[PDB]
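Engineer: First the structure, which I've put down as structure tokens, then a few questions once you've had a look.
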Amino acid sequence: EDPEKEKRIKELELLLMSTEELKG
Amino acid sequence: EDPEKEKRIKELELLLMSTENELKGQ
Amino acid sequence: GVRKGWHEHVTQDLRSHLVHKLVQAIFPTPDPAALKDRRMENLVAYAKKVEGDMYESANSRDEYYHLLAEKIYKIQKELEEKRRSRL
Amino acid sequence: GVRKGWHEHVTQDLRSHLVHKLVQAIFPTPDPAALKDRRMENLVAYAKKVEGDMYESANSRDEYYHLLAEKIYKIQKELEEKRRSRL
Amino acid sequence: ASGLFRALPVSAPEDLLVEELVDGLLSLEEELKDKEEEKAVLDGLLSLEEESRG
């Protein structure tokens, strides 16, 4: 329904994965 | 063994029976 | 006991209001997002089955109220026992 | 998918920083006297429960991030729908 | 055979109905509690924005 739901979810996935900034 | 069994059944019977009068209503 | 023709003194509006009592006594809830839910519609449908069954099994109006009250009790008791044993 | 013992490679420090990300993503704000408010502390508490639930529901680290991202998305949409219905 | 009067197995179907009823109501109950927590949290955030309108 929401046309950008897939886009926003993938943006959120990257946001969370980038936390692994603790030792980069 | 749920000593309040008789009590709860009677409370529910009163609950249901009180519907007859409240259908007088307005 | 047996009171012949006790059905002739049971209006549809009474039976319908009794069903409403069964539902509220088993699952009282203020949340309006419950009345639309399918788990609540299954309760109203079960309440109408019980009321229908007790309307035909009972043989007087006093048996009617008694059996309905005992079916509500048994279901409330089941909800309360699974609610306490829930993981 | 299923990665046995993936919890053994997710430290408590990562989960806590992830909790902070959920908060930041739902209610971005440069602490304008906000982290101290009750309404913001209730968000942090809800974010921990969301992270806690997805930490046990997921079965790999990729599922973990996936479910969290979908849960954040659904919370953002809900916040955004309530914000509109008030205009 | 005296199996002409074998009583009907009406007890299992009735128990199944009650089981699914009770499971649904407990399911509903937990879902309602969670959706009310969410509403309170989001209502609290909206009232946090409204304050910062200046």
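So for chain D, numbering is Swiss-Prot's, and the shown residues are 586-672, in order.
Per the header: X-ray crystallography, 2.3 Å.
Backbone N, Cα and C atoms are what each Cβ position is placed from, and that goes for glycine too.
These came from Swiss-Prot, pasted as-is:
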DOMAIN    D:586-665  domain 'KIX'
MUTAGEN   D:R600 to N  Abolishes binding to CREB
Engineer: Could you list the residues of the same chain, at least six apart in sequence, whose Cβ is under 8 A from the Cβ of D:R600 (mutagenesis position)?
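Structural biologist: D:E636, D:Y640 - these are the non-local Cβ neighbours of D:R600 (mutagenesis position), listed in sequence order.
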Engineer: Taking helix as H, G and I and strand as E and B in DSSP, count the residues of the domain 'KIX' (D:586-665) in helix, strand and coil.
Structural biologist: 59 helix, 0 strand, 21 coil
